[PDB]
Amino acid sequence: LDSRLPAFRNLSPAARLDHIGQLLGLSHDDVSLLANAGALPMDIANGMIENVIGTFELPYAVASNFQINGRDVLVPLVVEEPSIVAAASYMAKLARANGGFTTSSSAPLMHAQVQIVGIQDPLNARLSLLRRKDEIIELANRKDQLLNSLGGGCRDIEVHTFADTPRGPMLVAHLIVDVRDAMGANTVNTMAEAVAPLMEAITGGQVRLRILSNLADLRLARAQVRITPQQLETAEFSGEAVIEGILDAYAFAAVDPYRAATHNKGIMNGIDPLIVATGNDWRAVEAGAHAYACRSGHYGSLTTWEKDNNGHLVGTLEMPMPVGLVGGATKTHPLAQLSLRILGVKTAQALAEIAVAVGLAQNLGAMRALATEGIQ
Amino acid sequence: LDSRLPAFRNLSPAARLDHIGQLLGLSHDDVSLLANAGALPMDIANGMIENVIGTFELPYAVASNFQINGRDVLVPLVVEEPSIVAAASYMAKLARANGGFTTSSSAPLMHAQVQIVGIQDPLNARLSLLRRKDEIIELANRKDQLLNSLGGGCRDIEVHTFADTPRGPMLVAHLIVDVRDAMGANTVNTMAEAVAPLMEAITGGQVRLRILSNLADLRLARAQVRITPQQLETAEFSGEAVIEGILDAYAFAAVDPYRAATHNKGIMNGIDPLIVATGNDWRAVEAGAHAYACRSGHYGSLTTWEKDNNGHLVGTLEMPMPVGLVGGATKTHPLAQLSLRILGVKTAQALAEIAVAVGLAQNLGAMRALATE
């Protein structure tokens, strides 16, 4: 596949949709999803959420030029704000000359929290849990042999204590679960309910909450990009000077949360519209992203930007990226399915990797524009 | 308006819409926008973002029962996830019994950052700017005289320094701008560009970034709610125990970021779908929310939960809430306009106050659910 889509930005929506259909070999049914309004049947929409009175459209677009570990990919995006799709495409185009984006990811590991209260000896109860951890993990893994067979399942438990809160001593177990191609909420919440009685018995305490954590910092996706000085030369500035300007903008985000919030917002401008295009939960991805940005105790930049020993600009993005290929709207929305077909993704972690490549490109695009804009 | 809508959840989408239309006195044409697909025409969509090949629908729903400062409102919501709308409505129902939600907000103040580099004397340059702040403010305001007549405009400036960074000394000026009914980005960006050359003259440095901050912590909206033990009582649990249990769950969020992330995610479940329904930028609201949550250095809960001197559960939400009735896609999207008509909001800060009321409701619902399961 060739994702370059020359002239794409200047074609009609119909011709854009044709060129896409040609490259991918989309069926007639697939193409017709996007040709008339109302691809989401009201019966489906009415089953998705409560009190439904209609539907609400946002534009559906495709970013061009993306390349992931050497393979071209087309990226669907749903969003209301101008400049995002263009910026992402243009930066992807530059990326290509230097090998495109390089990506990797963790196993799709999600946490369930099991909160236990009413223990007079939480630090001792913690060791009681850890001593019996294989037994707890085995129980969690009982039900879902499907998941086990698919190469998923509960992998580990950690236990943390907060022994002096204004509400008294707390113990929190984390069930750590490989959820394969799901976002993971149902899977881990189900396991957490299952093991709660065994934990109460071990600790002599009362399970309160048993619920996924959205700070999915064991489910990390990573992207890299590289850009040379020649590619960033403008009418006003040498490529070398633009690179220095981009590094200045990065340091600024790194030190000032007022800039970091805007800097990270730009990353999410790239990521959330792909989450939406694939029927996934963008509030989850948002919460994970921003909470991860302040894990150090300082709210900083999710991306990094550096100059390498060749003077090339090199950027990274590593962050939690919980997404699914199955579950909820990703399954039931005809266009969410179409998006997955356009992308070509075979696992959730592959989708996650494309998400961080798009987020990294968007951040690059935003900084470049800010860095090159003449004083007026 | 009476926002109660008995049996709404069980009517068809057509019947729900007809009922909303009657309540509000919507025109046939207004109702047609929701009764038929394709309210966002392809020529509008194609001009809204780049590389457009179509549109993408989410469900459009209305939460019932909400009451803000004594007045019933209907709340439109666009999202993919089940339970959000039902929880919002049910928690609003409980709120009503005790006065509904009480809300307030600050003036719509937004920061514009102007980053200055290449001076060996940032700390001195800062005082040079402050000495001439009135000049700077006047220049910013000359740039947007309509905004000033609408009752907004540049109100102040604050200057921050970072004298030692890995990339050398920086100075950052913030314009503080009342943006009235806009979210504020394009408004404040324009003022930042305008003052930049004057700031270069004053400091002798080079302006780099000129750009709003999404950490909109001078644009706060605030909501309160109160719930009695009677209301929270279940088959299994007394009301007082549920309240204690909620208080426990809040303490847990307040100390553990792994919980706070989920806790705050629940609030944004309530908020973001209102932002989408009104054509507003949900990435901006998210970034302001989660960055505010960690302003202390520790990533904590946006809401608070307490028991008052009467034993009632009382909750708050105060957070940045930059939204617009004008600007961006708010005016472009015919259903964003319809949403504003359903809401009946006359100012952006009014919509911001509804947003935090719905966020507070959603968080309450999430925790009521866990304290009783």
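The residues of chain B that appear here are 3-375 by Swiss-Prot count, in order.
Keep in mind that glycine also has a Cβ here, set from the backbone N, Cα and C atoms.
According to Swiss-Prot, the features are:
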| type | residues | note |
| --- | --- | --- |
| MUTAGEN | B:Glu52 to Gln | No loss of activity |
| MUTAGEN | B:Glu83 to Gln | Greatly reduced activity |
| ACT_SITE | B:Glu83 | active site, charge relay system |
| MUTAGEN | B:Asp183 to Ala or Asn | Reduced activity |
| ACT_SITE | B:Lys267 | active site, charge relay system |
| ACT_SITE | B:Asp283 | active site, charge relay system |
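Features recorded in Swiss-Prot, as mapped to the structure shown.
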| residue | record | DSSP class |
| --- | --- | --- |
| B:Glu52 | mutagenesis position | coil |
| B:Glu83 | mutagenesis position | coil |
| B:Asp183 | mutagenesis position | coil |
| B:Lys267 | active site, charge relay system | helix |
| B:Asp283 | active site, charge relay system | coil |
Same chain, 6+ residues apart, C-beta under 8 Å of the C-beta of B:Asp283 (active site, charge relay system), given in sequence order: B:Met185, B:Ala187, B:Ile277, B:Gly330
Number of Cβ atoms other than its own within 10 Å, given for B:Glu83 (mutagenesis position): 18
Candidate nearest B:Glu83 (mutagenesis position) in space, where candidates are the recorded positions B:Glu52, B:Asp183, B:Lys267 and distance is Cα-Cα: B:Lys267
Count of other CB atoms lying within 10 Å of the CB belonging to B:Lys267 (active site, charge relay system): 27
Number of Cβ atoms other than its own within 10 Å, given for B:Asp183 (mutagenesis position): 22
Cβ neighbour count (within 10 Å, all chains shown) around B:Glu52 (mutagenesis position): 24
